[PDB]
Amino acid sequence: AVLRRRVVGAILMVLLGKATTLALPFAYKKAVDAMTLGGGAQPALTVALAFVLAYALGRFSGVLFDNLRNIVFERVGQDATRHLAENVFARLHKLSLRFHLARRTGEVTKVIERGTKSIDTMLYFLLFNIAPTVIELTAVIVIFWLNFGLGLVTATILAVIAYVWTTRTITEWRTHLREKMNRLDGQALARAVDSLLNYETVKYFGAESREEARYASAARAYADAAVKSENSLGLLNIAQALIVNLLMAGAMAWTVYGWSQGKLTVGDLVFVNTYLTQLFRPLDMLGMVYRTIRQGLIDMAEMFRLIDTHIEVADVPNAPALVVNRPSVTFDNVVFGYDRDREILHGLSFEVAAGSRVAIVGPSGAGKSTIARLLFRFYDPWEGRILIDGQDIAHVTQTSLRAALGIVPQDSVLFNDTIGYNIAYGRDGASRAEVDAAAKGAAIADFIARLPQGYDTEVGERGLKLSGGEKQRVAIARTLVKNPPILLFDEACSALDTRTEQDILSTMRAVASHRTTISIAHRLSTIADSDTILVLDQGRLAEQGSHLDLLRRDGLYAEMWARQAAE
Amino acid sequence: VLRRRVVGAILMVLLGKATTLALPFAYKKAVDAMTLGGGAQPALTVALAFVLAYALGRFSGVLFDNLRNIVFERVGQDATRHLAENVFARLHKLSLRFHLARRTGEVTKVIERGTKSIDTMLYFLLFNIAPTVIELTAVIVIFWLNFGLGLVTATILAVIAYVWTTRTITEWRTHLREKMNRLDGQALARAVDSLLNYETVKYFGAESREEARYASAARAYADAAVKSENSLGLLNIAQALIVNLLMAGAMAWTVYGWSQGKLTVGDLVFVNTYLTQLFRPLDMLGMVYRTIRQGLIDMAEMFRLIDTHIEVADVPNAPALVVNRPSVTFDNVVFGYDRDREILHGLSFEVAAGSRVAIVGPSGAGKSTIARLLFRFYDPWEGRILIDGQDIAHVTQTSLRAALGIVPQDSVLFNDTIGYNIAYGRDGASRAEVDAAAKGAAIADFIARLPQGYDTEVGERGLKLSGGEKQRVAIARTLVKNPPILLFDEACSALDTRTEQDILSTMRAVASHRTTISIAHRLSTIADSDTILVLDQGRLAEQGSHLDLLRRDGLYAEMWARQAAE
Ligand SMILES: Nc1ncnc2c1ncn2[C@@H]1O[C@H](COP(=O)(O)OP(=O)(O)OP(=O)(O)O)[C@@H](O)[C@H]1O
Ligand SMILES: Nc1ncnc2c1ncn2[C@@H]1O[C@H](COP(=O)(O)OP(=O)(O)OP(=O)(O)O)[C@@H](O)[C@H]1O
């Protein structure tokens, strides 16, 4: 390590923490060492100064060592928290698409925050509690063993065994309550966040009172659970305090039975009572430490089980890269369903040669966007296989496949940033020439120009500050900056007017020559000039061929095109 | 109802004070038996008294602390719940510009910090404000009656130095705490924005860039937190220095009273026991003042972000919107989102009752802006909107928003079943209404064919459903609401022409007294509308039937010739 000297200094400060509980009994030992009127004339000032120094300097050194070890350890602790956060973020982005589609934001946020905070406190308390408490208790047991007190050490170890057994049982009880408390907290936050994401929906339907009521129910449930958990905590604390105070009372009774008025040895009475006043804290701390360790272990196990769920899409060991010389797309008996109970895509097989401009039309919910998701290997198909340039998709690394094609999604999402940043996100470090070329290609050059502070205009969350047509155009500009050999369009021009769509199609036909392009849309006025059209229905390829051919065959595509041309 | 509970808690506090005041009384009786000749009975009684006093006193202290905690748990959790409910409510009371331009991470961080700080504020308030007053008044009275005058003056001067040092170091720490909170919020907001674009990140393969940017934000936050905690440690060591110096000074004063003996048998004993009982409140009060300061500034910031003057506010005691003949009128309406860019200038048109009107025009001409303005999301700069000859601004927001049902361009669904989304149209919607709306939006057979159909999860924002299925569900919600005015904003953009014709056929077959507004680009969907409004540069350029507009050889004729060209 590079900061090993830092943790060494922290451990040294911990060891120096022993100095306060070492100097505390020294005052009593020096005072009782003098029997009566110890140092009457001259050493009276000396013993007074010894008392003052011991007390004040010991307490000050204890607090000073605590704050100094905290200050020196802050850097290491925050670096550990930052590394943990980065790795959590990374592994979170590595998760599958089914998760991010069916997730609940509030519960995940609560679990992640609880895991981070609890693991940090674990990392602190391990080295700050386990070592000093063990050292202190062992030193006390050794001091009591070297003395004539033999029943003392046996009673102490038996009482500590009873203490840890009771702490274990009540900690199991507290864990039982904490599970319900955490469940209710997660549900309450998830309900609130979902209510907040549907703000426009709530306002459209005027159901603010209903959202408030449901969140209130979740919150009062969580409040009751927390009250019960804290009462169990208080019960554990009073049981631990009972055991500790009974041990201290027994030690005091033994030391008074030794000699009522006097003391057995010089140090015995004072040393024992001062060590009880110093030892009531480690015994109270050990139960809290066991509780914190148990709870942190269970919550970190929950987080790492939720995070390390096997990602559905995983590259084969020593998988090659996707080499695209002639970009073709082939589906070979591809059968897929999102869940096992509903088969979405049935036996589907089709071919898309290089340089072709192919269309995929069909009814609502027939699985065209499913074809788009499968081509990008978001889900592995049940049967059959997908091929790009005669190469299987699953048998190739995800990185090369996903970089070799650029898809415009049906519902686009934009970063809360300027239009310029969103457009330049297409490729890392995009030159302004590429950005301007994509803006002119996507029909936003005139629009951004007419905007005040145009390229720096904020688009808001998910790009909702822009219009539908503008958002679609920005998505097309991103995918144009990416410049893939295969450019997929998923209902991109649904919000655009016909003029902008005609302009952008003319641009694409004017420049794009070597790209294989597949487009899926419902308004058939946009794809009637495609090379071939695929009519998809109930997840099966029903018709395939040119627009004129499909219109002459008097099939489903001809029916849909006659239905659209009706006024 | 739970005032009796906090009364009992204060009584438990008083019992803890009784134990802390009976400990030095027990020690004073111990010394009374030290100077007085004892015997068998007195020796037995003083041994029993030492053991009982010590053990039962510490046991009662810890037990009273835990019992105060247990008794206060209920009231504290109810207070936290009430605060959370009011925060949630006032958060939903905000305007649309806020929720559109917000950054989720920083707002969530601010709300969580405020909520988790107010509980501890109320706790330390009820555990410090009362006991500090009681302790300081009792100690000052005892030192003034029995003890000397220099004692209280030295104590007050040390307290003045302590509070001055706390003031200075807290002034120093405010900047660092503010910087730490700002950086934490920015980092979390960046992470949340990265996660919301998960599909985008996967489409462009920019995980490394997102990780690097988040790492930058996180290391900035880490440096800020290190500085803040170091300043905290400096305040703590300064406070500890002052406290230990005062304790050493008091002990030195009582040893100066008499080295070997005591001036009064109770004087030195009371002072040393009072030091051993006051070292804890002095250590706690500085931390409590710091926590109170930070929580107060956090709560002030939260309520400043929440209580920003809401843009849309109903006029005082405004009447209800009475709708007998539902019409929509725009009268010289001039509006822009930002002051520098005027979106909609000089627009005036009429939509009579029972008509099926369309709003067509170029991209970004302000159609969805018309939808936003009709629902009173923003007040217009000039002009006015009228419903049934009644102004919108002079009417309550609730009645207006209930009088209209809007299908948005971008629909959003709760992470719940299809049944819950459809039933959201009206409070406590009967399943007959849900089935009727499902039949109206052409989903009855679809939901039937689904396994566990009505209970099928739609995921967050309904992304587990298709585009067309999602649009149909939005239409079903708006049909369940059953408003007199039905606005559609690009609702059937994802549907095929067959489903759109089926749902329009159903609606025209049933809907007779409904006023319908439609916004679309695909003119095959609105070519049978009663009237069409051509919107251009934020102005009504053409109005009339499809045949009329196509005969006038205008802008609509150009658009319909461009769409019908293949
Ligand atoms: N929240 C907002 N912040 C800033 N500008 C906005 C906001 N909402 C809309 N606009 C702007 O107002 C203008 C009107 O756009 P509008 O949303 O009406 O698009 P539209 O015409 O309905 O959709 P399309 O462009 O697809 O036809 C656009 O230029 C848009 O950029
Ligand atoms: N996560 C999921 N879980 C279950 N089913 C899913 C999921 N994602 C998609 N589907 C199913 O796939 C189908 C939608 O895919 P498809 O590509 O047909 O939508 P689409 O063509 O965009 O719809 P439309 O044409 O109606 O806009 C639906 O039947 C839907 O239930």
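Quick note: numbers on chain B are straight from Swiss-Prot, i.e. 34-599, in order.
Note: Cβ is positioned from N, Cα and C throughout, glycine not excepted.
Per Swiss-Prot, the features are:
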DOMAIN    B:39-327  domain 'ABC transmembrane type-1'
BINDING   B:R206, B:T207, B:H208, B:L209, B:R210, B:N269, B:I270, B:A271, B:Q272, B:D316, B:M317, B:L318, B:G319  glutathione binding site
MUTAGEN   B:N269 to A  Increases basal rate of ATP hydrolysis and abolishes stimulation of ATP hydrolysis by glutathione
MUTAGEN   B:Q272 to A  Abolishes glutathione-dependent ATP hydrolysis
MUTAGEN   B:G319 to L  Abolishes glutathione-dependent ATP hydrolysis
BINDING   B:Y370, B:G394, B:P395, B:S396, B:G397, B:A398, B:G399, B:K400, B:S401, B:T402, B:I403, B:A404, B:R405  ATP binding site
MUTAGEN   B:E523 to Q  Abolishes transporter activity
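Swiss-Prot feature annotations superimposed on the structure.
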{"residue": "B:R206", "record": "glutathione binding site", "Cβ contacts under 8 Å, 6 or more apart": "B:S261, B:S264, B:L265, B:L268, B:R323"}
{"residue": "B:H208", "record": "glutathione binding site", "Cβ contacts under 8 Å, 6 or more apart": "none"}
{"residue": "B:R210", "record": "glutathione binding site", "Cβ contacts under 8 Å, 6 or more apart": "B:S261, B:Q327, B:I330"}
{"residue": "B:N269", "record": "mutagenesis position", "Cβ contacts under 8 Å, 6 or more apart": "B:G319, B:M320"}
{"residue": "B:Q272", "record": "mutagenesis position", "Cβ contacts under 8 Å, 6 or more apart": "B:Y195, B:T198, B:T199, B:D316, B:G319"}
{"residue": "B:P395", "record": "ATP binding site", "Cβ contacts under 8 Å, 6 or more apart": "B:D569"}
{"residue": "B:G399", "record": "ATP binding site", "Cβ contacts under 8 Å, 6 or more apart": "B:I376, B:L377, B:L380, B:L568, B:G571"}
{"residue": "B:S401", "record": "ATP binding site", "Cβ contacts under 8 Å, 6 or more apart": "B:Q442, B:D522, B:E523, B:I552"}
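For the binding-site residues B:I270, B:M317, B:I403, counting C-beta atoms within 10 A of each C-beta gives the highest total at B:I403. For chain A, the nearby binding-site residues by a Cβ gap under 8 A, listed in sequence order, are B:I270, B:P395, B:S401, drawn from B:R206, B:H208, B:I270, B:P395, B:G399, B:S401.
Rounded to the nearest whole angstrom, the C-alpha distance between B:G397 (ATP binding site) and B:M317 (glutathione binding site) is 61. Among the binding-site residues B:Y370, B:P395, B:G397, B:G399, B:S401, the ones whose Cβ sits under 6 Å from an atom of ligand 1 are, in sequence order, B:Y370, B:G397, B:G399, B:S401. Each residue contributes its Cα atom, and for B:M317 (glutathione binding site) and B:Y370 (ATP binding site) these two points are 52 Å apart. For B:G319 (mutagenesis position), other Cβ atoms within 10 Å of its Cβ number 22. B:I270 (glutathione binding site) sits 62 Å from B:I403 (ATP binding site), counting Cα to Cα. The recorded positions in question are B:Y370, B:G397, B:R405, B:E523, and the one with the fewest Cβ neighbours inside 10 Å is B:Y370.
Under DSSP, B:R405 (ATP binding site) is assigned to a helix (H, G or I) in the three-state scheme. Overall, the recorded glutathione-binding residues B:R206, B:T207, B:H208, B:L209, B:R210, B:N269, B:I270, B:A271, B:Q272, B:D316, B:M317, B:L318, B:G319 cover a maximum inter-Cα distance of 24 Å. Residue pairs drawn from B:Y370, B:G394, B:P395, B:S396, B:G397, B:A398, B:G399, B:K400, B:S401, B:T402, B:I403, B:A404, B:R405, the listed ATP binders, are separated by up to 19 Å at the Cα level.
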